[PDB]
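Below is one structure, written out as structure tokens; the observations come after it.
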Amino acid sequence: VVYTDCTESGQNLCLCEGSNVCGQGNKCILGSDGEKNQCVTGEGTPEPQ
């Protein structure tokens, strides 16, 4: 199964690093400082539809 892409910071079940899935068990942050997304451990909500 594959999820969709992210659109905000804090999501979880989506695609942060290129096309890799980073969600449950961790937290994802989008473009930090004009940079790309990053998978940081924490508490994030899945990606609704």
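From the backbone N, Cα and C atoms, a Cβ is placed for every residue, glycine too.
Taken residue by residue with DSSP, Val1 (mutagenesis position) is part of neither helix nor strand, so it is coil. Within 10 Å of the C-beta atom of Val1 (mutagenesis position) sit 4 other C-beta atoms, taking all shown protein chains into account. Recorded in Swiss-Prot as a mutagenesis result, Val1 to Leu or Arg carries the remark: No effect.
A mutagenesis experiment is reported in Swiss-Prot for this position, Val1 to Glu or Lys, and the note states: Strongly decreased affinity for thrombin.
The annotation that Swiss-Prot gives for the mutagenesis experiment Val1 to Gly or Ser reads: Decreased affinity for thrombin.
One mutagenesis experiment catalogued in Swiss-Prot, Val2 to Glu or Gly, is accompanied by this note: Strongly decreased affinity for thrombin. Proximity of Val2 (mutagenesis position) to non-local residues of its own chain (separation of 6 or more, Cβ distance below 8 Å) is seen for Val21, given in sequence order.
Sequence-distant neighbours of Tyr3 (mutagenesis position) (same chain, six or more apart, CB under 8 Å from its CB) are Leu13, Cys14, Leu15, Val21, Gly23, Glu47, listed in sequence order. Here the residue is the original one, while Swiss-Prot reports the published mutagenesis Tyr3 to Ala with the comment Strongly decreased affinity for thrombin.
Sequence-distant neighbours of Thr4 (mutagenesis position) (same chain, six or more apart, CB under 8 Å from its CB) are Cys14, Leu15, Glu47, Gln49, listed in sequence order. Quoted from Swiss-Prot for the published mutagenesis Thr4 to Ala: Decreased affinity for thrombin.
The Cβ of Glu17 (mutagenesis position) lies under 8 Å from the Cβ of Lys36, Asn37, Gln38, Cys39, each on the same chain and at least six residues away in sequence. Under the three-state DSSP scheme, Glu17 (mutagenesis position) falls in the coil class. In Swiss-Prot, the entry for mutagenesis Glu17 to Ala states: Slightly decreased affinity for thrombin. The structure shown retains the original residue.
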